[PDB]
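Enquirer: The structure under discussion is supplied below as structure tokens; questions concerning it will follow.
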Protein chains: 2
Amino acid sequence: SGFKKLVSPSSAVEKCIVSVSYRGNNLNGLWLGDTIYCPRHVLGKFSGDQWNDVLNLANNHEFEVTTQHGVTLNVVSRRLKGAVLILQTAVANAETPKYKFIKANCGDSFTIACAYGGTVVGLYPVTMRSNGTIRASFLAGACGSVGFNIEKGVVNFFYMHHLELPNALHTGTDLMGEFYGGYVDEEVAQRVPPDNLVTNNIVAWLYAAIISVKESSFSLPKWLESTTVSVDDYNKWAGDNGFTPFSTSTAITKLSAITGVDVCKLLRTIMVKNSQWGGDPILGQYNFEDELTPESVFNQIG
Amino acid sequence: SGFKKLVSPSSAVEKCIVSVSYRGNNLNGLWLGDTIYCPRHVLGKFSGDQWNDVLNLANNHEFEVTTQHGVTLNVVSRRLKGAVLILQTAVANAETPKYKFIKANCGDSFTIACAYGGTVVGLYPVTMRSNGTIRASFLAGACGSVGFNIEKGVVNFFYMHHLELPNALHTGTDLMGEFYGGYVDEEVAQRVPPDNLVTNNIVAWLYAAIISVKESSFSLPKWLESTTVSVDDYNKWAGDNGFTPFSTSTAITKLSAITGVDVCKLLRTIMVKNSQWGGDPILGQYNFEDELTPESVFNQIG
Ligand SMILES: *C(=O)[C@H](C[C@@H]1CCNC1=O)NC(=O)[C@H](CC(C)C)NC(=O)[C@@H](NC(=O)C(F)(F)F)C(C)(C)C
Ligand SMILES: *C(=O)[C@H](C[C@@H]1CCNC1=O)NC(=O)[C@H](CC(C)C)NC(=O)[C@@H](NC(=O)C(F)(F)F)C(C)(C)C
């Protein structure tokens, strides 16, 4: 019993994180096969069409790349792909895991390996927000940190960190070099669209709250609405109230079955609680938790 | 910028987690040098003075110990230390880190390496609560999972998982075999004292919020009380209102000096917001976060 936001174990990723520095700019890279992926602003703070000329003038021998075992790696080629710099090394990483480069969708949760100087210093879970940001924890030096999970023995790489926006919002690229949310790696004002609370994850959390209450009180929570709202009617309301649309999933179907509570009561609960939460907390809170996924809640049922 | 509840990276610990089974009981062990530490109920569900006779009846050849890579280990001796079974292996773990066994005090926070079948499947942070429990996420098979952190290249082990109490509360031993909270490894009703909100960690979270509001709005937070309360006055109030006592620490002093905000203004804020929070959130919430430590907040400013 108990529900937590889980982080993936980090050993396979630690074996791929390296330090990449260039003329005083210190970042991190992801070393897979004979290729290092790292943010292109290791070269400096350029914009637009300046990047290809910067790339052509750069020199491989000035990339200072070190492994966590203190081996120096040697760059033999360089290219840009989107906002990611791709550096080829003279020898391959013999500890390359099975992996895939996947784009995270809104509401998908994954683990950040927060790295400084080529060393992972801590991990934490994040959710890709509707507007292409994550709420993370990064300082100067953390760029190149990656977001990942592990599924069926494969490391999925979702994210490489580039940029901190106002209000402690973070963004970056996938491992293809494409920025989430259409941001850019420039120190200029950038529009950030409103964050929409992730309905499917809130639904998971309400089900976790019901399981908690039932497993140790056999009595449905007082805050749970008995009235229902249809999905299309909730989704109409969601578009006007800053929530993502509800969409069915295998995990949500199972959680509704396991608890015996109609998801349409949970949606009506979202609508009521959002308008006026009142004095009844849900798992101790008076605000919605939307970074715990239905799959994670399911996996924590025994 | 941004604040998260961080998890330690797990590679050093993954190299020490093994599976330990005995006559159908399947749990995990921690393999350091030539010694495996695991919960003594791998031998079965006994009580009181029975454990010594059970230990004497056990036979080393019937322990099934396997490493994550599938290597079978051979037990050559056995002894009890509190509720921990200590098994000696014929060969030492060549991947043993530098480590310490430390007992966590109330408010101390650390990482759970959640393991099934000898394999770490996920990590998450926890805080040692005032009643000697942690609020974790465990299923059958998880016993022997360990709580740890890493400081200055040394793995501190704080916790080994044994038992789930009512209301999804978890507890277990330190690596010396002593149960937290005076619980026992028996499937009986046990006395669980109140879980008091952890003042020192709430103070950390309020400094985090102060830091965030300074960075976002160039002002003190609207919710921050201007009056101070003395520590002695606060601590009398805490004992009547389900809070732990405040106590100074190096990290809290550093946060007070960095922000320029007297910690006694934070203590007054706790008293006021606990009695009537109102509609102003703190870092998005209307309830106290008490599992982010002063040390972690300090580390996330640099
Ligand atoms: C990695 O090099 C850092 C990580 C940042 C530093 C503070 N927290 C982080 O996550 N990235 C940068 O310093 C980045 C460099 C660009 C050239 C891509 N700059 C920023 O993130 C800046 N942000 C912006 O200017 C903004 F997004 F437009 F707001 C700051 C001001 C340095 C945070
Ligand atoms: C590891 O072997 C499990 C971990 C448990 C399983 C469910 N979630 C957990 O964290 N521990 C046990 O099964 C343990 C064995 C004892 C002999 C130490 N038993 C329990 O945790 C039981 N708890 C109790 O009887 C209680 F604490 F008194 F409440 C349950 C009922 C199996 C959870």
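Using Swiss-Prot numbers, chain B covers 2780-3081, in order.
Each residue, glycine too, has its Cβ placed from N, Cα and C.
What Swiss-Prot records for this protein is below:
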MUTAGEN   B:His2820 to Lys or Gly  Complete loss of 3CL-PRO activity
ACT_SITE  B:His2820  active site, for 3CL-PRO activity
MUTAGEN   B:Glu2841 to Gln  No effect
MUTAGEN   B:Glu2843 to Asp, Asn or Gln  No effect
MUTAGEN   B:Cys2922 to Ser  Partial loss of 3CL-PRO activity
MUTAGEN   B:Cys2922 to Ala  Complete loss of 3CL-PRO activity
ACT_SITE  B:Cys2922  active site, for 3CL-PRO activity
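I would like each feature placed in context: is it buried or exposed, what are its neighbours, and how far apart are things?
Expert: According to DSSP, B:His2820 (mutagenesis position) sits within a helical segment.
DSSP gives B:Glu2841 (mutagenesis position) a helix state. Listed in sequence order, the residues of the same chain lying 6 or more apart from B:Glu2841 (mutagenesis position) and placing their CB within less than 8 Å of its CB are B:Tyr2801, B:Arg2802.
All protein chains included, B:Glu2843 (mutagenesis position) registers 14 other Cβ atoms within 10 Å of its own Cβ.
A simple way to gauge crowding: the CB of B:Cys2922 (mutagenesis position) has 25 other CB atoms within 10 angstroms, across all the protein chains here. B:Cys2922 (mutagenesis position) carries neither a helix nor a strand DSSP state and counts as coil.
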Enquirer: Far apart in sequence but close in space: which same-chain residues, 6 or more away, have a Cβ under 8 Å from B:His2820 (mutagenesis position)?
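Expert: Listed in sequence order, they are B:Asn2804, B:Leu2806, B:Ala2862, B:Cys2922, B:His2941, B:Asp2964.
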Enquirer: Looking at the mutagenesis positions B:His2820, B:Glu2841, B:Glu2843, B:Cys2922, which ones have a CB within reach of chain A, meaning under 8 Å Cβ to CB?
Expert: none
